[PDB]
Amino acid sequence: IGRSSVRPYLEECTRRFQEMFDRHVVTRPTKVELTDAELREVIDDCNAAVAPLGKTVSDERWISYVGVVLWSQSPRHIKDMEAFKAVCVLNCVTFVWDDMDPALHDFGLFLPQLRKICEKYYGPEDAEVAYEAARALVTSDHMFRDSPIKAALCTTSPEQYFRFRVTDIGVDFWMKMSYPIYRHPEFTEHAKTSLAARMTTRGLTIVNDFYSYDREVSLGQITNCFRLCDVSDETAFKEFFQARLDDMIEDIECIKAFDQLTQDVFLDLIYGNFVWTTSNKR
Amino acid sequence: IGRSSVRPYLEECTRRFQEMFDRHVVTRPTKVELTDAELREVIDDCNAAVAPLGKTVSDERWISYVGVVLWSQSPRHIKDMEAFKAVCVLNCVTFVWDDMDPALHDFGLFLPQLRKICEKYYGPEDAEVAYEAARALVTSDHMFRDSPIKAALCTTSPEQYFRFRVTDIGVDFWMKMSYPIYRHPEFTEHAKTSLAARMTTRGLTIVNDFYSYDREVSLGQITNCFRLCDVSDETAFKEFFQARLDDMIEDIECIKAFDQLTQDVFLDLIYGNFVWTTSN
Ligand code: NA
Ligand code: NA
């Protein structure tokens, strides 16, 4: 990767992200703890869904995927643990699908597994909303592989890039499968209009992109907001990073105008995602 | 702000918007012609949908609303005229609902009517996608009236304002009811991810906001991007307006990376909306 690396800024940016969250969010993420029985159930369902694909995945690997759900949901407000388990399974199986060679992507085998998961854990209406979101995300992933549109949106400006990431980073899917956990009519509506996703996209994506940059550029991946700046130039990098923190701050201050429960969930998502992303486990 | 106006800029901004579309889109909108029978079918369904509200709407009002669909769809690519009629009806009855005293908003009576429209004109899955978009939009409006969240998103920055308008100005609804008109797999997916709405929100909202500004500020409505600048300050106004034209241009040039049918639809929507808005 040569000088296209954020390694020189890794510690300072980690410190600044945390400082920002401490100043602006205050409430520290907590990890939801599943019983051994609940985790086993989650993992069994994950294994079942990827079995048709001939994937064997260890518990260790599943638990490494699931941690983002354990850290980035909002334990204060959980009301439906069946829905919580659905989010665990769906998150994990999607990560596995995403890590597969796309030439092995058999949608005909995988999509009915997603449907079977949703029907197990959600009521009829919610199962359809979660399933459609999952189907929309994997379909978009397939459409945007080596696509000129992805190139155009990702390289034009931060505005076009984040617009693309509202779907691509997975947060619209996340919101559409997570609202049944909270049974909160306002949150449910913000999830369904995708306003929830639009509010949280930058705080999730900027953190994810920062910590994935070196790995991605080494693999020739273009979907990272830091590709819009000359990371090798400390002055240009610091300018850009400050602009991204300011974006995160503006979003967070606006999130604080939503009703209390909704803003707890949105902020626990953005902050919890950062805690997980930086964890030794991750 | 209550007595502000963009009247002094009306002619110049109209010319500039048109000049921009001529330079960046080139292909001009054309109006879909409904047969007499199709227009009567649309009007009859509109009337039926709003009848339970005790709402009496003139044919001329229906026609004034339906013109946005006739001008802003993409005639070169229309495949399914039943879907097209559904968008006519859904568009018109949502306008009428929007124009009513919200105290008269009986969702119990209105939502089953929207469901009936969707079930008449769309196949089963598309009927569900359209109805859910309609329901989300009208439920959103009800949640945001006088909400501190709307205030926050509309006054903070253009980024927050447009983010709110992806839903609030109706474009996500429009895409999710319009894809069955085209039956084009790529467009259908961009509509269902809402990328379609994200790409076209600024070009629709900046135009709608400019021409609705005087009416809206006089009614204390805060959902207008021009309230983010002092329209009484000519230099400030020109700077702001140029920034919004630059936003529209950037979205349009990015839209041209999409597949040809999809870009045709997106650009016909933004440019058609401008043509209808200026004639209505
Ligand atoms: Na948390
Ligand atoms: Na047109």
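Sequence positions for chain A are given in Swiss-Prot numbering; the residues included correspond to 13-294, in order.
We read in the header that X-ray crystallography, 1.6 Å was used to get this structure.
Cβ from N, Cα, C; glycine included.
Listed features, source Swiss-Prot:
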{"type": "BINDING", "residues": "A:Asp110", "note": "Mg(2+) 2 binding site"}
{"type": "BINDING", "residues": "A:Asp110", "note": "Mg(2+) 1 binding site"}
{"type": "BINDING", "residues": "A:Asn220, A:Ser224, A:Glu228", "note": "Mg(2+) 3 binding site"}
{"type": "MUTAGEN", "residues": "A:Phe107 to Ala or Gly", "note": "Produces R-cembrene-A"}
{"type": "MUTAGEN", "residues": "A:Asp110 to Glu", "note": "No change in product (cyclooctat-9-en-7-ol)"}
{"type": "MUTAGEN", "residues": "A:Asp111 to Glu", "note": "Abolishes activity, no product"}
{"type": "MUTAGEN", "residues": "A:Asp113 to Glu", "note": "No change in product (cyclooctat-9-en-7-ol)"}
{"type": "MUTAGEN", "residues": "A:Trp288 to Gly", "note": "Produces 3,7,18-dolabellatriene"}
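DSSP gives A:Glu228 (Mg(2+) 3 binding site) a helix state. Closest to A:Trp288 (mutagenesis position) in space, going by CA atoms and restricting to the binding-site residues A:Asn220, A:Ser224, A:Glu228, is A:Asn220. Cβ-based crowding with a 10 Å cutoff singles out A:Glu228 as the top-ranked of the recorded positions A:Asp111, A:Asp113, A:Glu228. Separation of the C-alpha atoms of A:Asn220 (Mg(2+) 3 binding site) and A:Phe107 (mutagenesis position): 14 Å, rounded to the nearest whole number. Using a 10 Å Cβ-Cβ cutoff, A:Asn220 (Mg(2+) 3 binding site) registers 19 neighbours. For A:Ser224 (Mg(2+) 3 binding site) paired with A:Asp113 (mutagenesis position), the C-alpha to C-alpha distance reads 19 Å. Each of A:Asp221, A:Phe222, A:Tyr223, A:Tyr225, A:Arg227, A:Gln233, A:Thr235, A:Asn236 belongs to the same chain as A:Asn220, A:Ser224, A:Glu228, is absent from that list, and has a C-beta within 8 angstroms of the C-beta centroid marking the Mg(2+) 3 site. It is 14 Å from the Cα atom of A:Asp110 (mutagenesis position) to that of A:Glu228 (Mg(2+) 3 binding site). Most Cβ neighbours within 10 Å, among the mutagenesis positions A:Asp110, A:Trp288: A:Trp288 holds that distinction in the structure as shown. On the backbone, the CA of A:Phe107 (mutagenesis position) and the CA of A:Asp113 (mutagenesis position) stand 12 Å apart.
For A:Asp113 (mutagenesis position) paired with A:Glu228 (Mg(2+) 3 binding site), the C-alpha to C-alpha distance reads 16 Å. Under the DSSP three-state reduction, A:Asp113 (mutagenesis position) is assigned to coil, being neither helix nor strand.
Cβ-based neighbour count (10 Å, all protein chains) for A:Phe107 (mutagenesis position) stands at 19. In this view, A:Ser224 (Mg(2+) 3 binding site) is surrounded by 17 other Cβ atoms within 10 Å of its Cβ, with every protein chain counted. The CA atom of A:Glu228 (Mg(2+) 3 binding site) is located 13 Å away from the CA atom of A:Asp111 (mutagenesis position).
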